[PDB]
Amino acid sequence: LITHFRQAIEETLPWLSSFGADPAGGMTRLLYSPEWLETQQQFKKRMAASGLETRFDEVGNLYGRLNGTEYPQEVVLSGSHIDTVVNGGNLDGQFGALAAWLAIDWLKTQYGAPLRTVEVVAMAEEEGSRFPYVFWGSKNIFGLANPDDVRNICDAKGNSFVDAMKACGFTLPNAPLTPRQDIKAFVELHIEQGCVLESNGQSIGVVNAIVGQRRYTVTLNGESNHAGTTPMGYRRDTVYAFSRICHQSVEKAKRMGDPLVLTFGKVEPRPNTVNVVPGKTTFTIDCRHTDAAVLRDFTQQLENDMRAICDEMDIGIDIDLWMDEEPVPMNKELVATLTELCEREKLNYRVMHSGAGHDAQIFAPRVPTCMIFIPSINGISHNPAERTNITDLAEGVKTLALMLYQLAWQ
Amino acid sequence: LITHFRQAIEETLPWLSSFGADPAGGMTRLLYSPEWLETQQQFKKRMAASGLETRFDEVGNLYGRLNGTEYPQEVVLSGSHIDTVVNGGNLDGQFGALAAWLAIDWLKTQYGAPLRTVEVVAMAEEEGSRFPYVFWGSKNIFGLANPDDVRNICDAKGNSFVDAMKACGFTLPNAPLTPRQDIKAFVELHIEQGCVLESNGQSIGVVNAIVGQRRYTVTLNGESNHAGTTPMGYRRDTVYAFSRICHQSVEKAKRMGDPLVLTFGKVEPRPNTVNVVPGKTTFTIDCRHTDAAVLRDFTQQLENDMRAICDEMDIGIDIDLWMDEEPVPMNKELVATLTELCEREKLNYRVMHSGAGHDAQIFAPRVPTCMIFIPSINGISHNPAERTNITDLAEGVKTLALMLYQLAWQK
Ligand SMILES: NC(=O)NC(NC(N)=O)C(=O)[O-]
Ligand SMILES: [Zn+2]
Ligand SMILES: [Zn+2]
Ligand SMILES: [Zn+2]
Ligand SMILES: [Zn+2]
């Protein structure tokens, strides 16, 4: 079965990738761009000619529908986002949507009409790579997006949001949409964007949950001084202070173990010169975990450690916690069905978590949802060097087709 | 005496500071600029009217001479540099030259001509704040300059070193000058540019040595990864590696104790974003000490420590040592005389070292030399806000005058 989809991929993937191709390398889609519009239009046509009822909702999300026989109003959905970042992609997002179409087209030819309605979706924007807003697609599906937060009061480097939208043929609503209550289940296939599958030698990941997140901005204020005339004992060096904090905290994170992660990726000393003790340093913090209580307890302890260190050195501290989102588990029953399914099939799988956010995180709190991971080479993502071995890709489409059978044909 | 020099300063300092005043703030008197020219011409005229024999040497160093009666060929010299940084203060450099003139003028009228000749000097440039070269003034006095190093390396912002020099009435030599060999001693009075004297409520500092210096640029190469999907055990975090290096090295430096200083003042991670493990970091190192062997051995140990940490983390490292200068001690006899003079006058002093370079380091290995420090409030320098209490400035001129009396009016 793996070899069948293998071919389907070789004929469809290169075709889809042509639209939005960037000479500078990789993929460059971006919300409401001429390249965006052409992609959806081309994809909608292909689907319609396949025998599925196609449509665009109010903001550009694309659907492909196959009606069920006894519970036609209960729908099983599957898909991913159609947009990308500025350079390179080809697999992130669009593959999950391509897969759902391949799976559904195959299911219909082998078993005819399903008993429950099944649908494929190509969502508009999951990566705010053009405008200062994220999840414009999935959010409007559940009516969580407020038109005010994007009206004109906001735009990219020149063009207005409302203009680019109407330029593609869609009118910005006057109020939030009506939430969908007809969705019985949602399944999203994505590339992991990591190395865990490769390093443990596997091919399919059963996602149990989506990690919660916390992002800080911290500012330390000491005193700038002559690097040669000021003895060590008279100093209030902000870089040395940062160093004690980073070193100590990273170590602590390591002892706690997976799935905990801690990163200090942006640092800005002032004046930032070789012969001047820096009296100021601005830095960031990024911490994640699957358990809400652990996330809170660990980051709270760090706040106490930073405070203790700085009070000792007599350096002032300013802590700004600007991103605080909780963990998102996947439906308990759906995970069980998928797991026992992998067992039944001789699939080389692994139960794991997602260290990154996906459209799936907004569906989950409203309807039963789950995700399927496929490995990525060298954990590369968001750049042209993104790639996965085709036999792994086929294994993904195959496993997606099986879950959908169990949910709408069984 | 203190109150006499206080009044002298109050009258002359504002006058001299007027030439080179910057509307943008502070002082801006760069090498061979019109402001530089006027300052040197006005100061020379005033010294002449005062009764001194004045002249300019080949590169613009200005002198004020008073000939001695017994050993006319022997010269006791005192002064400092007249140039400044872009928006600096009105004490760094020029005060030292001002004080020498004021001291000699008082000594002259109180005791008459000296046994040996005495000279005031206002050197061309010590900051290198305009052109890419430093010590163009003091280096030429001892024939260490060499014109080929500035003949082409001329560039303020399209301004030629040779042209600005000619614009001021000076022509660069065809070869290194003939070193002076008549200087019996050199004494430089200068602000501390630090906070040691102020913190201890003292007013005079007897310097015994000038520190040596080392500066590096180090690059670390690891790997950039996704901050969420990449487990801790699979990372090559260059910011984590830097912090480990900075933290433990500073620790070792503090244990060593004064006069050792160590600083990591510049850090540049890439890509420098909140959700991306940084795969590259470039940073700097500044280290100084008064003992040549310790300076060399401590930084070499640091070099080995960095390599260990990086090899253990599988991170590539490049170490670039671009500045490496030796420390210079001040003449033992002169230091003794100055120390003894301070006790005798019940002065509130302290013996300390200089954590910064000065023209004095260029004179020391060739002729007996020493320095006198005064306090710097809040240790501020090279900034429009550098200041020093006026009675402390007065104290400095007085100490400088008593020292010159010992060296030239006594046999
Ligand atoms: N060269 C130095 O080490 N010191 C420098 N640092 C200051 N002033 O903070 C300077 O030259 O002004
Ligand atoms: Zn993405
Ligand atoms: Zn994605
Ligand atoms: Zn200076
Ligand atoms: Zn100076």
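Counting starts with 1 at the first residue shown.
Cβ coordinates are placed from backbone N, Cα and C, and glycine is handled just like the others.
Listed in Swiss-Prot:
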type    : residues                     : note
BINDING : B:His81, B:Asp92, B:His190   : Zn(2+) 1 binding site
BINDING : B:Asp92, B:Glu127, B:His382  : Zn(2+) 2 binding site
BINDING : B:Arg215, B:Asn275, B:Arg288 : allantoate binding site
MUTAGEN : B:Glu126 to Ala              : Loss of amidohydrolase activity. Large movement of the catalytic domain into a closed conformation
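Swiss-Prot feature annotations superimposed on the structure.
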{"residue": "B:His81", "record": "Zn(2+) 1 binding site", "Cβ neighbours (10 Å)": "26"}
{"residue": "B:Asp92", "record": "Zn(2+) 1 binding site", "Cβ neighbours (10 Å)": "24"}
{"residue": "B:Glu126", "record": "mutagenesis position", "Cβ neighbours (10 Å)": "24"}
{"residue": "B:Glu127", "record": "Zn(2+) 2 binding site", "Cβ neighbours (10 Å)": "19"}
{"residue": "B:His190", "record": "Zn(2+) 1 binding site", "Cβ neighbours (10 Å)": "26"}
{"residue": "B:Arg215", "record": "allantoate binding site", "Cβ neighbours (10 Å)": "19"}
{"residue": "B:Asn275", "record": "allantoate binding site", "Cβ neighbours (10 Å)": "17"}
{"residue": "B:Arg288", "record": "allantoate binding site", "Cβ neighbours (10 Å)": "26"}
{"residue": "B:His382", "record": "Zn(2+) 2 binding site", "Cβ neighbours (10 Å)": "18"}
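Apart from the site residues B:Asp92, B:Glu127, B:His382, the chain places the Cβ of B:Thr84, B:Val85, B:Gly88, B:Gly89, B:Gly93, B:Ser129, B:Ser381 no farther than 8 Å from the centroid of the site's Cβ atoms, the recorded Zn(2+) 2 location.
Of B:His81, B:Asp92, B:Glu127, B:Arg215, B:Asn275, B:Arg288, listed as binding-site residues, those near chain A by the criterion of a Cβ under 8 Å from one of its Cβ atoms are B:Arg215, B:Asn275, B:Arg288. Classification of B:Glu127 (Zn(2+) 2 binding site) by DSSP places it in coil, neither helical nor stranded. The Cα atom of B:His190 (Zn(2+) 1 binding site) lies nearest to that of B:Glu126, taking the recorded positions B:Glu126, B:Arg215, B:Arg288 as the candidates.
Checking the binding-site residues B:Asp92, B:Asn275, B:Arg288 against ligand 5 with a 6 Å cutoff on the Cβ atom leaves B:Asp92, in sequence order. Nearest in space to B:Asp92 (Zn(2+) 1 binding site), taking C-alpha to C-alpha distance over the binding-site residues B:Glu127, B:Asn275, B:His382, is B:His382.
Here the Cα atom of B:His382 (Zn(2+) 2 binding site) is found 13 Å from that of B:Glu126 (mutagenesis position). Each residue contributes its Cα atom, and for B:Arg288 (allantoate binding site) and B:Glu126 (mutagenesis position) these two points are 20 Å apart. Under the three-state DSSP scheme, B:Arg288 (allantoate binding site) falls in the strand class. Only B:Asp92, of the binding-site residues B:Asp92, B:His190, B:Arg288, place a Cβ under 6 Å from an atom of ligand 4.
With respect to ligand 1, the recorded positions B:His81, B:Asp92, B:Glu126, B:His190, B:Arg288, B:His382 contribute B:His382 as residues with a C-beta closer than 6 angstroms to one of its atoms, given in sequence order.
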